[PDB]
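Asker: Have a look at the structure that comes next, please.
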Amino acid sequence: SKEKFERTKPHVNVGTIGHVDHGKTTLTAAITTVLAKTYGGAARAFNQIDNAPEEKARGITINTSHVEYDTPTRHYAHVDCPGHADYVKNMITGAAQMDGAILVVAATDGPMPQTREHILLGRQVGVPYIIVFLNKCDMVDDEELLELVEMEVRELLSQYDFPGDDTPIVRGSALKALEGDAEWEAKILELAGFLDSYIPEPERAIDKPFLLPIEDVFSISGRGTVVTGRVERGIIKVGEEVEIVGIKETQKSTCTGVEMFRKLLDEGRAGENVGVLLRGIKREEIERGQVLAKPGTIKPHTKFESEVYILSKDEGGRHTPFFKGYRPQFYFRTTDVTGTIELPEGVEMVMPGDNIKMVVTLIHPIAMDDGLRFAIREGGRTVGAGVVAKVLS
RNA sequence: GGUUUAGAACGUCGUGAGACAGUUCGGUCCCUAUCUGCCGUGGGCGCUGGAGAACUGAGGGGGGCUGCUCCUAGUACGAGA
Ligand SMILES: Nc1nc2c(ncn2[C@@H]2O[C@H](COP(=O)(O)OP(=O)(O)NP(=O)(O)O)[C@@H](O)[C@H]2O)c(=O)[nH]1
Ligand SMILES: [Mg+2]
Ligand SMILES: [Mg+2]
Ligand SMILES: [Mg+2]
Ligand SMILES: [Mg+2]
Ligand SMILES: [Mg+2]
Ligand SMILES: [Mg+2]
Ligand SMILES: [Mg+2]
Ligand SMILES: [Mg+2]
Ligand SMILES: [Mg+2]
Ligand SMILES: [Mg+2]
Ligand SMILES: [Mg+2]
Ligand SMILES: [Mg+2]
Ligand SMILES: [Mg+2]
Ligand SMILES: [Mg+2]
Ligand SMILES: [Mg+2]
Ligand SMILES: [Mg+2]
Ligand SMILES: [Mg+2]
Ligand SMILES: [Mg+2]
Ligand SMILES: [Mg+2]
Ligand SMILES: [Mg+2]
Ligand SMILES: [Mg+2]
Ligand SMILES: [Mg+2]
Ligand SMILES: [Mg+2]
Ligand SMILES: [Mg+2]
Ligand SMILES: [Mg+2]
Ligand SMILES: [Mg+2]
Ligand SMILES: [Mg+2]
Ligand SMILES: [Mg+2]
């Protein structure tokens, strides 16, 4: 909080995806040290990508850590997702804001059960583009074995509905590029080139009014309570009226400073992760899931009609019917929420792999409008995608 | 210290003397080692002229415990932990 962030180069939200203990967080650390050395950005280290007691005694990552590496063309903003099956909830918030992912499959183990689950969540939420990275390579010195894994990833993406063969696969060790090997340093400089070439300039919405889903809340010692997240649409000027909408009720507020990776800003534009400082609000009363909207634009609702597309055994979801009373998790912009289902008159049961509409009464009210996309989940797996039809409350 | 003498008391049984793995407080533990054994340490003669050294080894004894950390490797194993 001192240096002013100069608005140059387009902003892009990137993040690593993949199996547990597969080189996902280590890739993030490899991208910093490579890009910082040659081009001349800020250095950083593997340290702080994940500190705490939880991510040291174990070694695993829980929190979605962020990184800011810069290149001549564009200014990237990383989102290193956790990895585990148990940490899928806080991952989806990191994955929703992420524009273009970096998948991490390993040459030794290959595509594992979570790799299938992570890419499954990427499609239904909103991950337009994806890039593969083989994160072991050196451990198995062979030409035939390493190339057989590349075939299975191309099959995985094409089976689950992506381009597959068009996606640029890259090979390279993360640990070898951490130190200073000339052949392996240049091979991850190549990944930065694939990030620029494949993923296009993202289409923002700098016209329709201000909205910002809160991914994680903070309490800065001195300044006040702060909320982070990607600005979904519109802009934010300093000293402007902002209404916080979502869970509990609704509160008036005013912005008193927006920032971008510990650097000041005047205008917080759309499609970029920013930390908004709020005036006269406590850490407890504001929570994760709520949205920073401009007053009057959006209203919180606890009941709505919605066209739900349930999945089958083949697509990956439920395989049995269910009657009114069923309570799955509904993942809107960031947070999840439970709700009872009231089916329409003339529909006795809901079979798997079927398009229908239904009334859903949620326990917590969330801010929503007509034409909002969500992904239903229940029992550590997906259920179905859909869209909102009508407001009731 | 306990049990198991002589003092005294409580509860209990007994008319009473007294009694009770019922309880309670107090209450002398001797022996210079002949033999066997054992740990040490010598004198005698023997071993075939005597003497001084240096070995050999039959045989005997002693010694044999194990933690943690770190690499191999967060590798096999495992959906993950
Ligand atoms: N030899 C070698 N080891 C690697 C390479 N990349 C990653 N690893 C190893 O893979 C392990 C996993 O590290 P990390 O990336 O933090 O795990 P993750 O992929 O983020 N998943 P999670 O954080 O949920 O546990 C580490 O022990 C690391 O040494 C590589 O290129 N070569
Ligand atoms: Mg492993
Ligand atoms: Mg990780
Ligand atoms: Mg393995
Ligand atoms: Mg006594
Ligand atoms: Mg006695
Ligand atoms: Mg007496
Ligand atoms: Mg007696
Ligand atoms: Mg008694
Ligand atoms: Mg006395
Ligand atoms: Mg005495
Ligand atoms: Mg005495
Ligand atoms: Mg004497
Ligand atoms: Mg003897
Ligand atoms: Mg002797
Ligand atoms: Mg002799
Ligand atoms: Mg003699
Ligand atoms: Mg003689
Ligand atoms: Mg002799
Ligand atoms: Mg002779
Ligand atoms: Mg002789
Ligand atoms: Mg002699
Ligand atoms: Mg000798
Ligand atoms: Mg000798
Ligand atoms: Mg012995
Ligand atoms: Mg180790
Ligand atoms: Mg582990
Ligand atoms: Mg290893
Ligand atoms: Mg297996």
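Swiss-Prot numbering applies to chain A: residues 2-394, in that order.
Every residue, even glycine, has its Cβ placed from backbone N, Cα and C.
Sharing the feature lines straight out of Swiss-Prot:
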- A:19-26, A:81-85, A:136-139: GTP binding site (BINDING)
- A:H20 to A: No change in binding GDP and 3-fold reduction in binding EF-Ts (MUTAGEN)
- A:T26: Mg(2+) binding site (BINDING)
- A:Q115 to A: Weaker binding for GDP and for EF-Ts (MUTAGEN)
- A:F262 to A: Still associates with EF-Ts, very little Qbeta viral RNA polymerase complex forms (MUTAGEN)
- A:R289 to A: 50% loss of Qbeta viral RNA polymerase activity (MUTAGEN)
- A:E349 to A: No change in binding GDP but higher binding constant for EF-Ts (MUTAGEN)
- A:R378 to A: 60% loss of Qbeta viral RNA polymerase elongation activity (MUTAGEN)
- A:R382 to A: 25% loss of Qbeta viral RNA polymerase elongation activity (MUTAGEN)
- A:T383 to V: No longer phosphorylated by phage protein doc (MUTAGEN)
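Describe each of these features in terms of where it is and what it packs against.
Answerer: Of all Cβ atoms in the shown protein chains, 24 besides its own fall within 10 Å of the Cβ of A:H20 (mutagenesis position).
According to DSSP, A:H20 (mutagenesis position) is assigned to coil rather than to any helix or strand.
DSSP gives A:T26 (Mg(2+) binding site) a helix state.
According to DSSP, A:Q115 (mutagenesis position) sits within a helical segment.
According to its DSSP assignment, A:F262 (mutagenesis position) is coil. A simple way to gauge crowding: the CB of A:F262 (mutagenesis position) has 14 other CB atoms within 10 angstroms, across all the protein chains here.
Non-local contacts of A:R289 (mutagenesis position) by the CB criterion (under 8 A, 6+ apart in sequence, same chain) comprise A:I215, A:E216, A:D217, A:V218, A:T335, A:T336.
Taking Cβ-Cβ distances under 8 Å and a sequence gap of 6 or more within the same chain, A:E349 (mutagenesis position) has no neighbours at all.
DSSP assigns A:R378 (mutagenesis position) to a strand segment in the three-state reduction.
Cβ neighbour count for A:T383 (mutagenesis position) (all protein chains, 10 Å cutoff from its Cβ): 23. Reduced to three states, the DSSP call for A:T383 (mutagenesis position) is strand.
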Asker: Could you check which of the mutagenesis positions A:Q115, A:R378, A:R382 is the closest Cα neighbour of A:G19 (GTP binding site)?
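Answerer: So, spelling it out, the nearest of the mutagenesis positions is A:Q115.
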Asker: Per DSSP, to which secondary structure element type does A:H85 (GTP binding site) belong, with helix, strand and coil as the options?
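Answerer: In the DSSP reduction, A:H85 (GTP binding site) maps to coil.
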Asker: How big is the Cα-to-Cα gap, in Å, between A:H20 (mutagenesis position) and A:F262 (mutagenesis position)?
Answerer: 28
Asker: Using a 10 Å radius around each Cβ and all protein chains in view, which of these recorded positions has the most neighbours: A:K25, A:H85, A:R378, A:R382?
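Answerer: Most Cβ neighbours within 10 Å: A:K25.
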Asker: Rank the recorded positions A:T26, A:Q115 by the number of other Cβ atoms within 10 Å of each Cβ and report the first-ranked residue.
Answerer: A:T26
Asker: Reported as an integer number of Å, what is the Cα distance between A:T26 (Mg(2+) binding site) and A:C138 (GTP binding site)?
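Answerer: Just about 17 Å between their Cα atoms.
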Asker: So what sits near A:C82 (GTP binding site) in its own chain, CB-to-CB under 8 Å and at least six residues off in sequence?
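Answerer: Listed in sequence order: A:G16, A:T17, A:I18, A:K25, A:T65, A:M92, A:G95, A:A96, A:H119.
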